[PDB]
Each structure stands twice: as structure tokens, then as C-alpha cells.
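Please read the structure below before turning to the comments.
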Amino acid sequence: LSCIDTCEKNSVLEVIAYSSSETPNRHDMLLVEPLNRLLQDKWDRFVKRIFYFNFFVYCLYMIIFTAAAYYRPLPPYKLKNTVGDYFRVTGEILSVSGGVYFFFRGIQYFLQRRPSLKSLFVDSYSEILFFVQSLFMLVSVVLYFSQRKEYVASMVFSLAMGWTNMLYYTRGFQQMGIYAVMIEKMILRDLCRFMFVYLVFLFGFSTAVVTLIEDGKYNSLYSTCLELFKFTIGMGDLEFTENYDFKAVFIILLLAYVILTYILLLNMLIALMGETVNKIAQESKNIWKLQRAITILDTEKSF
Amino acid sequence: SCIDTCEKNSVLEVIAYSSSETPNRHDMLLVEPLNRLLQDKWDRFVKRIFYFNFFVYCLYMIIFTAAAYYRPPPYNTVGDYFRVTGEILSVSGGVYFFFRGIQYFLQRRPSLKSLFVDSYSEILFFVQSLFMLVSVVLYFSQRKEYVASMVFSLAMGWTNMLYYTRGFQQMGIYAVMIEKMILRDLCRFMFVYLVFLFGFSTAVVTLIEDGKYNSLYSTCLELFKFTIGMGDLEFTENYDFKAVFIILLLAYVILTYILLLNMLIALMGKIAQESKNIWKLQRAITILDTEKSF
Amino acid sequence: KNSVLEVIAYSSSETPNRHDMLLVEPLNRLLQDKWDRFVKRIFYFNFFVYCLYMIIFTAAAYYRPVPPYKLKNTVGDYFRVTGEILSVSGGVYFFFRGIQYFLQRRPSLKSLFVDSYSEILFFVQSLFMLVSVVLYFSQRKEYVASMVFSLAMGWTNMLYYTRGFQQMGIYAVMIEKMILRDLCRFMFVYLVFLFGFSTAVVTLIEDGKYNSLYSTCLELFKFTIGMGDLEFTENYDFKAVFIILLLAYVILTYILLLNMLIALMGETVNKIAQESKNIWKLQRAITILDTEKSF
Amino acid sequence: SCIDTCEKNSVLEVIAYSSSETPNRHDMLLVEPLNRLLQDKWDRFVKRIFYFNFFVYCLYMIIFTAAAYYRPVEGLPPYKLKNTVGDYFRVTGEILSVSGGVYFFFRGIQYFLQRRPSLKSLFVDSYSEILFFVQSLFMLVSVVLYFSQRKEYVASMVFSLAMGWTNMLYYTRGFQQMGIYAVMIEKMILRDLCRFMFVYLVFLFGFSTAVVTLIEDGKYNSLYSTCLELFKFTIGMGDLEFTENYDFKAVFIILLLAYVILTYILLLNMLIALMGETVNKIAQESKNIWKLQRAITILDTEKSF
Ligand SMILES: CCCCCCCCCCCCCC(=O)OC[C@@H](O)COP(=O)(O)O
Ligand SMILES: CCCCCCCCCCCCCC(=O)OC[C@H](O)COP(=O)(O)O
Ligand code: NA
Ligand code: NA
């Protein structure tokens, strides 16, 4: 394995895996049979166990964080002499520890790899997500000690993001790894396109309705936007208010909006999701292989 | 040579504007020199021009939305000056769109049978303009239907932003895909559903005795409620022979679901490579429009 | 006496390759020629007349009073009664045509409910119209139910005339094929699951509004249309069992609805394009034969 | 020779009851002599025998349903038998249903012992046997609780009733369309529903915990309440305003919008598409698995004389 796994300066694994999202063929090169076998071998040797241990630790940490937050009480609040309070505060100090740990992990990531500042928002989505969670937790701490009530919003954002972050650990399993890859591809392509078009349609139709509406609760653009959105989730009322003239034009706008959005653009989202799944099978598999390779190399460098 | 600018007739000019009846409108655009020259001219000036046009139109739509939203007819404050200037600007923009629509109609003189198959965006812009002008006429005649004509114009204007996707590739292809369903499998797939809905609404309203759902409008709307995930199944109790009522409702629900299902199996039984060709064709049309319009 | 065009078009379903034999150059050419010459214009007129009949019947049914009822001498009421008379004449005509078809083509009891779908639909709508009349003259009230059933089947049979245009005829062919193939199995399995979970839930419920098998079944089915409640009763014991059962039913019913909405595409993303077009061609050929035999 | 009539080690029986590990236990049965033999024996006697079994099963399940739905509701079981024709019918229906439960329990115990399975693929293969054993176990524990003077006999009975009513799909085999429909159902539950449910449960628990943390207190201060409220979206009955006993409406609505966009918009339509590809990919596999299931039915009946 000369210049294959350990050169300490520049070797094939480090350049292939850590190459930025610019190389034309950064995915199919790992499919070389000896290299595939080598990665799988190192995995089975120790990386599988280290990843399982890390996953168990992360799940336990997030359970602790959920327990501490779910029982949250002008902070800070006095530490009452009761077992529940001691356990709550001990959970809080563990959560803060996790946040600071991820804050340093992201810093070390960005310093050791030092992306070119351009493809920093094109790859390494997991690391930026973890850094953002860490920042949310830190800002929650800062507001908590500053005697403000926005620390709840900060930490709930942190908690939701951290819970959704367990998708990171789906890698290391063939089936769930490919599933997570497909989810991410679909988010990037189909969700984005449909969301842009649908946002334009919804804003236009809500503006038309609110202009028609004379006064009342839905005279606000926000109220009318919420009402028109409630159609896409199978909850459209179609008669939320009668405070306006010319029932005809109101119903015409509502029916045109429903036909163009609910029956046409949703059917279009589903169809693109079908086409993509039928198209990017092997691409998803290669991306999963590369994700596992990056994890293996990192944990190998972590001793 | 006589392909880019002949000043009398060029291949790009004739291929761009050849009617829909021609068999291979977008296929021959794939010729190497045509593709390369179209791309060269686009990336030379049309991209910048199109970006500027899209920005101007978006700003205009924001202005018109603000003016219409804060409507106090007909009808010394900074807010009052902003509203009135917004109204004036919106009217002027509608007039300009009227002008451009008339100009295109006269120039291409479509055959009134593909006039609707082609120039879909042009027809949409013209109809927007006709709504705005009628809204002006009603407003200055001391009437109220100006609000209906304004809201329709505003809705079409905001939903017409999709014409500007051309210039962004993936957004252009997605927009081309939506166009296909509306101008091919929308009328046809909607006539069947409409006849089902009308027939079952007539059956139900006949079955009812009397109530707040005596009219055809209310019963038709109730039967439509199911299509939007709001099936009530009990809206009226004033009747006789409950079993016939409920079995008819179940029949309608199952049939409408199967109809939607057949819609999906039919249309999902798209193009991908043809859509890219369509988008390239529309981008080329934009390129020549910018070139001649300078 | 015996022509390949009339023999094959009316050939049984026992023949293997009807959908193919219409591809023969002379046959398809001649069928298109006859259509475009005369049968297109005859079919257009026939569709016009049928739609006018349906409008008349709809108007008559809508304004029904609240039998027989006395006629008050007003022009609108004379209009109503003559509408009802035209509606009965058309129903009788459809009944006569159905009986004539059954006494001419003698369907051999095997594909009788597989092919000739439109003819059977019209015949059953005739059986509804005539039984409605019989109830009406007998001083009975069920005539309203029979009449509404007939009206629903008529407006739905409107689709029979969708043929003569390729795209709409092919979509209608897809609807018929779906109804005869896939909704069958989907509804069998869905009914089994719905009844099982309905019985479980109603057994769990002690008493109340939703204590009957019928009300429980309705509340359960309400989930398939995205109008679930998940809390429609509380007069019982073991809320845990209630929630477990409702969650299991919701999960399984979505599995089933999905499995269908996918399996139909998976099986027939392919055959629809060509087989449905061939079937539409066959249906147009049969229409040509019927029109010609009607002179 | 020694294909189906060997009595020492027959290839047909060996392959039909073979280990799961066998690479192509489904493909080998397609051999023309094997398939011809299976079809012959089926048509000759197993068709009639299996249809009679289906009829008896349906009759048993109707009797049990009628007995349960008409149960006496008075508390503290058992209940004294009151002299009435209807009551005599309702108690004999009960005693027949109990007998059926015991019969299925013994059938399962027999399959378990006779087969001597691997204890590793035992769950992976033979889902039907374990499911029937489970309904029988529920029924027997329902009898025990009924005699033990408790109120959980009804819970055990309703679970058994639901499981048995859904178990009629075991008989879908023997009809090509519904057999292949059931096998596709089974594959799709094992793969696509499992993946989607893993991701969806993670997402739902995370966002529901976040919301219930945000919610100050009131009706929805319980984790279960917020979990149900969030699950109401995926069934197409979300509210978006079910609670207002909190602060910072901005964060609340942002969390709800994120949850909706991530689950309802994205993961459900991904389920659509993934199930589309799957079904478009695994047709012949389902056909072969159904053929093997009918083969196992035929062999079991033949050994049952
Ligand atoms: C009075 C009768 C009702 C008239 C319609 C009222 C105005 C509501 C909006 C009508 C929707 C028309 C269809 C539409 O606006 O979407 C199509 C475009 O996105 C397609 O993209 P593009 O314009 O071709 O570039
Ligand atoms: C005999 C039981 C009591 C009467 C209840 C009957 C419930 C049916 C209600 C009438 C509508 C049935 C129409 C139908 O069966 O679905 C649509 C047609 O298939 C479409 O076929 P086609 O296009 O007309 O050829
Ligand atoms: Na709903
Ligand atoms: Na719904």
C-alpha cells in the first residue's frame, strides 16, 4: 500500500476523498476494486465499532438534552435543593458541553481543511449543520446568562436541528445510507424548484385575495397567506370569510389557485421525485460510498 | 454569413418564428453553428439585458402590488402621494404591455388556430393588459368592478413571473413542463372530471328535499370539497332514503379517485430531452427579441 | 354475409389478436375513410342529441315537486311535464335498444360482463328509469332514488361518446381498464382491512353514537379521504388499545393506498401507450359498424 | 424418480422447505417438470381442499365476530348465562371461537416442532405461521383474562379479532392477481415502509419535542399530545393553530412550517416515488415467491392427507 493509505503528506486516499467538490470524477474513482476492498476492510477492522460507539454516545447525549429541556422551568433561576433540580442542571451542563464540543469540532474542521471559501456551502453539509446547532446552543447560553426569555427559542431551534441531525449516522448502513443520499439530492433539486415556483404562486394569489378582502381578520397579508397555504396540507376551507364584495371573483381566485397549485404543482413534485429516484440510483450509491470513505479516513486520523 | 445578420432573411430568423405547424421547430436548432452562435450572442449581451428586464418587471410588480393593496370611486400625505404615484405607474405599465402585445400580434399575424398553441406568454401578457385597462375604465366611471378587474390583473401579473425562468436552465425546463400539462392534458383531463362532478351534483341536489344545499351551486361545491381533502359526507340530513344518498357519495368519491389515478398513469406513462429542446427554442426567441429590439 | 371487417370487429373475446388485426393497412385505411366521410358527422349529431336529452332529463329531475301529482296550468309546468315525457321516451328507447342487442348478439354468458360495457351500462340505466316510472305510477316515494341513480349513470355514460377523439377516448379507455383490473383487487383488500379494524374498534367501544358497526365503519373510512379525527369517541376503557388500533389502521391503510397508487403504474407504465390506442381504434371501429347498421 | 414420491428425502419437499440461505429457492421451482407436477396436483385436489379451508375459516371468523360484537357489557367477568335463544347463540359462538383459537395454537406448535427450524430465519421466513400463532395466543390469553375476573379480556379479544380479520390475506394465494398483490404488499412493507417510518419517526419525535418544549403549559404541555398533534398533519388533518398558550409565535410557526415541508411535502412524496421504483423493479420476484408459497401450501396439504 505504498502511497495508498499512509504517507502523512499526500496520498491517494487523502487527495481522492478530501478533493473539493470540483474534480470531474470524484465519485467513480473509489469504485476501483482494490480500493473498495481496502476501505471495506478497514471498516470491518475498526471503523464499524468506533462509529457504533459514537452513534450510541450521540443518541445518549441527545436523550439527556431532551430530558433537560423538556423539564425547563427572567432567568437565571435558583437551583432548588431537590433531586429533580440537580438532575436538570447536570443535564444542562452536559448539553452545554456538547454544544462547545461541536463548536470546537467545526473550528478544527474548517482550519485543518480550510476550504476555498467558495465550495464551503456546496459540500460538507453535515459539518455546517452541526456547527449551526452548536452556535444555537451557545447563543442560548449567552441569552440565558443575560436574563432574557429568547433562550427558549434558541434552544428549541438547537434541539430540533440536533434531532434531525441523526441522519448523519444513517451512513455506515447500505440501505439507510442510500436513503439519506436520496433525501438530500431530492431536497437540493426538486424541493428547491417546486418551492420557488409555489412561493411565487402563493404570494401572488394571497395578494389578490387580500386586495379583494375589504376588512376583518384576513385583511392582513399574513392571515391571507396562511389561509391560502392551509389548502396544500389538505385543510383548505374555501369559505374562511365573507367580508368582501363580489363572491364570484373571490371564488374564482380560490378555485384557480387550488387548481394551479394543489392538483398541478404537487402532481409535478411527485413526478419529478419519481424521475429522480429512477435516475440517480447508482449516483446515490457512489455518494454513499464516498461518505463512508470520508468517515473512515477521519476516524483513522482520529486513532 | 447570412445566418447571423443577413438584413433580408436569415436562417435563425425564419427558424425562430416558423409556426407550430412545422414538424421540426426545435430539432434543427441543435445544429452546431446555430447552437454556438446563439450561446455566444446570449452570453455577450442578452443575459445582461434579460437580467435587467426581469429586475425591472419584478420592481414594477412590487409597486403595483403596494398600490392596489392600500386601496382606500374615484378618489396631502406622503402615503397618499406614494399610493397615487404607484397607481399611475401601474396604469402606464399596463398601457405599455398593451402596446407590445398589439405590436407582436400585428407583426406575426398568427393564423388564429395556432395563435393560441403558440404565443402563450404573449396572450397571457395581453390579457393581463386588457384586465388592467378595463379596471381603469371601471374606476373612472364611478363603479366598483374595477377592484375585480384589478385583482385579476394582479394575480395574472404575479403568476406570469414564470416567463422569466428562460435564462435559468433548470427553472426553464421546469416551467416548460408545467406549460405542457396546461396546453395538452388539462382541458382533456378536466372535461371528464367536470362532467362527473356536474352529474353527481345534479343527482344529489335532486335527491335532497330542501335546505341550505338546495341550490346546484352549494351541492356542487360540497361535492368538490372532497377533491381538496375536505370530504364531509354529512353536510345535509334533510332528505329521505339515507342509503341512496350515502351510496351515491361513496360512488362519487371512488370514481374521482380513480379518475385522478388514470390522469397520473396517462401523463406519467414526460419528455426530458424534448423539454430541453423547447427551453432552448424559447431562449433563442428571447435572444432575437433582444437583438432586434436593441 | 361474411366480411372480415364485420366478422373481426364483432368477433368474440375468445379471439386472441383483435388489437393487432386492425393494424392491417387496407383495414385501417378504409375505417378511417368511412369515419371521416360520414360516421364522424353522424356521431357528432348523435352526441348532440344525447346531451340534449340529458339536459332535458336533468331539468325535469331538478324541479321535481314534493304521486302522480296534479298539473297546474302554467307554462313552466307544461314545460316540466313534457320534459318528463321526453325523458321517459328516451329511457324506453334505450331499454328497447338494449333488449334488441341482447336478442341479436346473444352474449354467451362468459364475457357478457367483460365486453360490451357501455351497452350494459345503458341497459341498467334503462332498468332504473322504468322501475322509477313503475314506482311513480303506484303512489310510491322510492321513484326519487331510482331517478337519481338513473341520472347519475346517464351523466357518467356521457363518457361513452368521448371516443372519436384520440386523447379523450384513450383516457376513457384507461378509466375502464383501471376499473376492470386494479381497483378490483385494491378495493377487495381495503374492504377486508376496513371491516376488520371497524369490528375491532366497535367491540372496544362500549356504547354511544359510534357504538354501531355502521357508524364505526363510516368513521374509520373517513380516514382514507384525509378527514380523520383520531378522538371520535371517549366512552370506553383502555385508551391505549384505542390509539394503538387507530394508528395501526392508519399506517396499514396508507400502505395499501400507496401500494395501489404505485403498483398500477409499475405494471402498466408500458402497455397503456399502445394497447389503449389499439383498444380505442377497436372501439371506433365498433361505433362505425353500429352507425352503418343504423343507416 | 424420487421427485415428489421418495419418502426419504424428496427434492420437491426439500427445496420447498429449504433454508432461506438457498440462493435461488424461488427460481428452481420453475423447472418444467416441477411446475407441471405442482399444477397437476393443485388442480386435481388441492384447489378443492384449499377452497373448503377458506370457507371454513370465513365461517369461523363470522361466528367469532358476531359473538364478540354482541357481547354482554356488565363488568366483572364472567357473566351468568341468561335463558334466551339469542344468549344461547352468543355463548355457543363464544365457545366455538375459543375452540378455534386452541386449534390454531396447536397447529402452530406442531409446525414449530415438526419443522425444527433454524431459530435465525424463523422470523425471516414463515410470517404467516407466526402471525396465526400470535392471534391464537391473543385468543387464549383473552379466555384466561375473562376467567381471571379482569377487564383486559376485551383488549386481548379485540387484538385477536383485528389480527384474524387481516389474516385472511393468507388465502390470497391460489388466485394469480391477489396472490401477486399480497406478495408485493409484503415486500413493500418490509423495505420501503420500514425505511420511511424510521426517518419519519425520528423527524416527528424531534420536532414534537421542540414544540412541546416551546409550549409554556396547558392542554398541549404533554409530549404525547404534541406528538399526536404533529402526526395529525401526515393524515391530512393538521391545524397550524391548535395551540396559542406560548410566546414567540415566529418560532412556533417556523417550526410547524419546517415540519410540514420536511415530512408532508417531502417524505410522503419520496415514499410515492421510492415505492414506484421498487414495484417497477421487483415484479418477477413477487411472481416466483407466490409460486413457492403455493408450492408450500400444496406440500403441507399433501402431508396432511
Ligand atoms: C375570470 C376567469 C378566470 C381567469 C383567471 C383569473 C386569474 C388567475 C390566474 C389564472 C391562471 C392562468 C394560468 C397561469 O397563470 O399559470 C401559467 C403560467 O404559470 C405558465 O407560465 P408562462 O406564463 O407561460 O410563462
Ligand atoms: C343496485 C344497488 C343500488 C344502486 C346503487 C348503484 C351505485 C352506482 C351509482 C351510479 C353511478 C355508477 C356509475 C359507474 O359505474 O361508474 C362510472 C362508470 O362505470 C363509467 O363507465 P362508462 O364510461 O359510462 O362506460
Ligand atoms: Na383534510
Ligand atoms: Na386530505
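What you see of chain D is 385-603, 627-712, where the numbers are those given in Swiss-Prot.
Cβ atoms are placed via backbone N, Cα and C, with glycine included.
Over all protein chains present, the Cβ of D:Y511 (mutagenesis position) has 12 other Cβ atoms lying within 10 Å. Feature annotation from Swiss-Prot assigns resiniferatoxin binding site to D:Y511, D:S512, D:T550, D:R557; the stated evidence is experimental evidence.
Classification of D:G643 (Na(+) 1 binding site) by DSSP places it in coil, neither helical nor stranded. The Cβ of D:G643 (Na(+) 1 binding site) lies under 8 Å from the Cβ of no residue that is in the same chain and 6 or more residues away along the sequence. Residues annotated as Na(+) 1 binding site in Swiss-Prot, with similarity to another entry given as evidence: D:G643.
Feature annotation from Swiss-Prot assigns Na(+) 2 binding site to D:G643; the stated evidence is similarity to another entry.
The Cβ neighbour count for D:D646 (Ca(2+) binding site), using a 10 Å radius over every protein chain in view, is 13. Annotated Ca(2+) binding site per Swiss-Prot: D:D646, in sequence order, evidence recorded as similarity to another entry.
Quoted from Swiss-Prot for the published mutagenesis D:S502 to A: Largely reduces PMA enhancement of capsaicin-evoked currents, but no effect on direct activation by PMA. Loss of activation by capsaicin and loss of vanilloid binding; when associated with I-704. Within 10 Å of the C-beta of D:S502 (mutagenesis position) there are 13 other C-beta atoms, taking all protein chains into account.
Annotation of the mutagenesis experiment D:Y511 to A in Swiss-Prot: Loss of sensitivity to capsaicin. DSSP assigns D:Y511 (mutagenesis position) to a helix in the three-state reduction.
D:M547 (mutagenesis position) falls within a helix when secondary structure is assigned with DSSP. Quoted from Swiss-Prot, the note attached to the mutagenesis of D:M547 to L states: Reduces binding to resiniferatoxin.
The note that Swiss-Prot attaches to the published mutagenesis D:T550 to I is: Reduces sensitivity to capsaicin 10-fold; no effect on sensitivity to resiniferatoxin. Reduces binding to resiniferatoxin. Around the Cβ of D:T550 (mutagenesis position), the number of neighbouring Cβ atoms within 10 Å comes to 20.
Taking a C-beta cut-off of under 8 Å and a sequence gap of six or more, D:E636 (mutagenesis position) has these contacts in its own chain: D:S592, D:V595, D:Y627, D:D646, D:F649, D:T650. Experimental mutagenesis at this site is recorded by Swiss-Prot as D:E636 to Q, annotated: Slight modification of pore attributes.
The annotation that Swiss-Prot gives for the mutagenesis experiment D:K639 to E reads: Restored channel activity; when associated with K-636. Packing around D:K639 (mutagenesis position) is summarised by its Cβ count: 18 other Cβ atoms lie within 10 angstroms of its Cβ, all protein chains included.
Note: the resiniferatoxin site is recorded as D:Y511, D:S512, D:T550, D:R557; in the same chain, D:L515, D:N551, D:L553, D:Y554, D:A566, D:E570 also have Cβ atoms within 8 Å of that site's Cβ centroid. Here the Cα atom of D:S512 (resiniferatoxin binding site) is found 11 Å from that of D:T550 (mutagenesis position). Less than 6 Å separates the Cβ from ligand 2 in the case of none of the recorded positions D:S502, D:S512, D:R557, D:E636, D:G643. Distance noted between the C-alpha atoms of D:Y511 (mutagenesis position) and D:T550 (mutagenesis position) is 13 Å. Just so you know, of the recorded positions D:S512, D:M547, the Cβ with the fewest other Cβ atoms around it within 10 Å is the one at D:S512. The record assigns D:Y511, D:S512, D:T550, D:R557 to the resiniferatoxin binding site, and the maximum Cα to Cα distance across that set is 14 Å. Here the recorded positions are D:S502, D:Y511, D:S512, D:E636, D:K639, and none sits under 8 angstroms from chain B, going by CB atoms. With an 8 Å limit on C-beta distances, the recorded positions from D:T550, D:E636, D:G643 that reach chain C are D:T550, D:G643. Taking 8 Å as the upper bound (exclusive) on CB-CB distance to chain A, the recorded positions D:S502, D:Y511, D:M547, D:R557, D:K639, D:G643 give D:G643 in sequence order.
D:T550 (mutagenesis position) and D:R557 (resiniferatoxin binding site) have their C-alpha atoms 14 Å apart, to the nearest angstrom. On its own chain, D:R557 (resiniferatoxin binding site) has D:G563, D:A566, D:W697, D:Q700, D:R701, D:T704 as residues at least 6 apart in sequence with a Cβ closer than 8 Å to its own Cβ.
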